[PDB]
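Heads up: the structure comes next, in structure tokens.
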Amino acid sequence: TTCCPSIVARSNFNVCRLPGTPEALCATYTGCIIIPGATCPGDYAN
């Protein structure tokens, strides 16, 4: 599951993913994170 710290970060994550870039690279690029669960915390609410 991916979780993002802000709106901007999610929007940039979704563009990063368009060419097929791995989630893990898009995470370090944007500040978003990958978690094994399904419930994002309050500081990664977007």
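Recorded method for this deposit: X-ray crystallography, 0.5 Å.
A Cβ is built for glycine as well, from the same backbone N, Cα and C atoms used for every other residue.
Per Swiss-Prot, the features are:
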VARIANT   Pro22 to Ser  In isoform SI
VARIANT   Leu25 to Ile  In isoform SI
Inset, instruction - Tell me the Cβ neighbour count for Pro22 (variant position), meaning other Cβ atoms within 10 Å of its Cβ, over all protein chains shown. - result: 10
Inset, instruction - Look up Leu25 (variant position) in the DSSP assignment and report helix, strand or coil. - result: helix
